[PDB]
Amino acid sequence: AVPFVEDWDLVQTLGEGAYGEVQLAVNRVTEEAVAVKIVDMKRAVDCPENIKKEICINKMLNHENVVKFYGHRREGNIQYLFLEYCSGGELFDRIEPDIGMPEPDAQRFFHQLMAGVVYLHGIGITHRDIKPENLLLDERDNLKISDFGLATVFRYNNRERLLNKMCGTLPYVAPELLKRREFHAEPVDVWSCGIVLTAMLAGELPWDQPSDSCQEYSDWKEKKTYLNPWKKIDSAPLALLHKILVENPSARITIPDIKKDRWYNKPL
Ligand SMILES: O=c1[nH]nc2cc(CO)c3ccc(-c4ccc[nH]4)cc3n12
């Protein structure tokens, strides 16, 4: 990207994406900032197809709680994706370890998270890796869903399909990914949003994984909310978490009903 880097300072690394590292690029003349995701397609034989899909999905998106996609180009074996620079950083860094953040801040972010996910689901897209590292903040602390490297289409027009791919980040994945050969897309994203809410409120992930052998998950199934992280969480948001972190995805709360939840609507 020699002409580009003559005019744009690749100032620093912002982070890792599913398929590559993301850099802050600043135009020397205009000082416009853009995020440049740099993907080495030689790292996997299926990387070209995979990054092509991320690009394709990105072209479908336009929402205030989704990271803007500006464009892309290839040079040799490297794919460059040009994305909104979200100057508020990752939601992850608003979460004080073992403490979380103030409840009003968690609620606001959660509302914005719901808005983004509703939008994605409405266009038939599931993100599949919702976590604080993939939720960015703009200059006014508006939440933006980031990184569609693991995203896929679960509804073609008005026809849903079941998914089967075990992907995502283990502490955030729904138990059906470890239990059912096929499953519905939307409840998996709802579950990860519940784990994000948990992390925001208590600064602590509740379990390594929602599997039968994970004691911390068994403790939750057994309603032991007198243990961490749950004992740090007020009963109101905890009541919502009780509805989101339901093992049977068919019994799990849907987003329309999350919007009816008492804590969701609570003036703080
Ligand atoms: O601005 C962006 N666009 N895409 C991304 C992707 C990541 C990786 O999570 C990313 C990570 C961090 C930051 C940031 C940190 C501080 C201010 N901003 C921006 C990011 N970022």
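All residue numbers given for chain A refer to Swiss-Prot; the residues shown span 2-269 in order.
Backbone N, Cα and C define each Cβ position, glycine as well.
The active site, proton acceptor feature in Swiss-Prot is assigned to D130. Summarising the annotation, Swiss-Prot assigns ATP binding site to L15, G16, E17, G18, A19, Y20, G21, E22, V23, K38 and lists sequence analysis as the type of evidence. Sequence annotations record features per position, and here Swiss-Prot assigns domain 'Protein kinase' to 9-265 based on sequence analysis. Looking at Swiss-Prot, the entry for mutagenesis of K38 to R says: Abolishes kinase activity. Listed in Swiss-Prot as a mutagenesis experiment, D130 to A is described as follows: Abolishes kinase activity. Per Swiss-Prot, mutagenesis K132 to R is noted as: Strong reduction of chromatin-associated CHK1 ubiquitination.
Overlay of Swiss-Prot feature records on the structure.
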| residue | record | contacts (Cβ under 8 Å, 6+ apart) |
| --- | --- | --- |
| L15 | ATP binding site | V23, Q24, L25, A36, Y86 |
| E17 | ATP binding site | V23 |
| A19 | ATP binding site | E55, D130, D148, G150, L151 |
| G21 | ATP binding site | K38, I39, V40, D41, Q80, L82 |
| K132 | mutagenesis position | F93, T170, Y173, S193, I196, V197 |
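The Cβ centroid of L15, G16, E17, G18, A19, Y20, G21, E22, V23, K38 marks the ATP site; residues of that chain outside this set whose Cβ lies within 8 Å of it are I39, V40, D148, given in sequence order. Checking the recorded positions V23, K38, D130, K132 against ligand 1, the ones whose Cβ sits under 6 Å from it are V23. The Cβ of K38 (mutagenesis position) has 25 neighbouring Cβ atoms from other residues within 10 Å, across all protein chains displayed. When the Cα positions of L15, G16, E17, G18, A19, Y20, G21, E22, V23, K38 are compared pair by pair, the longest gap among these ATP-binding residues is 14 Å.
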